[PDB]
Amino acid sequence: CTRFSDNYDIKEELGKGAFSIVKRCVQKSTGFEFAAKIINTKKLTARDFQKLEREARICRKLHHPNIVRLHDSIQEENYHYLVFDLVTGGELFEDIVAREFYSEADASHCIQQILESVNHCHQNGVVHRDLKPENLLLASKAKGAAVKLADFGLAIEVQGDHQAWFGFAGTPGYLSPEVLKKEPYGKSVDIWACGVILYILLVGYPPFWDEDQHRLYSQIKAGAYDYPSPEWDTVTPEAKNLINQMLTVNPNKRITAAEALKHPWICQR
Amino acid sequence: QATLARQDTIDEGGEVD
Ligand SMILES: Nc1ncnc2c1ncn2[C@@H]1O[C@H](COP(=O)(O)OP(N)(=O)O)[C@@H](O)[C@H]1O
Ligand SMILES: [Mg+2]
């Protein structure tokens, strides 16, 4: 078809994934702005195609202010376009590095939004499998800005608490122990990634890190992190308590999104 | 030391039913 080129005018660069070029675009008939995730289909196997339609299907199922909305999904002979609502505040990643870290108040507020979005996924039978700051976008651009959960390229359907081997996918520093152990996993993997994110928000570097990737995974599997002084000296014990529950190596013992949104540090305000 | 950096996504598959 030619539905996209006819109805949209492509504009500027916004961001890139491992296989995606995302660009701003304007719906010609309305002058409304959107984000066009463009993907070369000539390069893709039948599996990657099924992943692409899977992403589209999951995005549609999810309707929430803190989840990116899908406006349209168009196929052309050599490219596929996923037209999302534009979000112009940039990646949460960009903001953390610009500010080094967030105050406990900004962190709490930010992680609350993240948790509300992933909780929505879980209650709707979705596990994202790829929570990280570069997949979290800011609405306003600067300060109090609403966070929007994006990138469902690896999301899949799970129902309840049951865990199965859904394959080896995600992002190294954010991967949970049970995935790295090649054990059956489920929704709880997203909370691990959140714990990693919260830790990043509070001091601006990840809790699991190593030059050698094999060692990094070792660290993640053993839940080997700490709170080095002086960075964590001023940080409240309750803030740390929330992280500890999220970075619980055993997923059945791991805090859920729901019972993380209750946590004092999040809710004692 | 640890530095917050962009990490690329991976999917090596291997899903078993
Ligand atoms: N709706 C959006 N508005 C503005 N920028 C967006 C956007 N959706 C995605 N982006 C940017 O494009 C990048 C890649 O998008 P993403 O959905 O994660 O594609 P992927 N699955 O290949 O990683 C994002 O990191 C982000 O910076
Ligand atoms: Mg991404």
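Here chain B follows Swiss-Prot for its numbers: 779-795, in order, are the residues you see.
Technique stated in the header: X-ray crystallography, 2.2 Å.
Just so it is clear, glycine is given a Cβ too, placed from its N, Cα and C backbone atoms.
Taken verbatim from Swiss-Prot:
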type	residues	note
MUTAGEN	B:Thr787 to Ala	Reduced eag channel amplitude and accelerated inactivation. Does not affect binding with CASK
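Residue environment of B:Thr787 (mutagenesis position) contains 21 other Cβ atoms, counted within 10 Å of its Cβ in all protein chains.
Look at B:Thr787 (mutagenesis position): DSSP puts it in coil.
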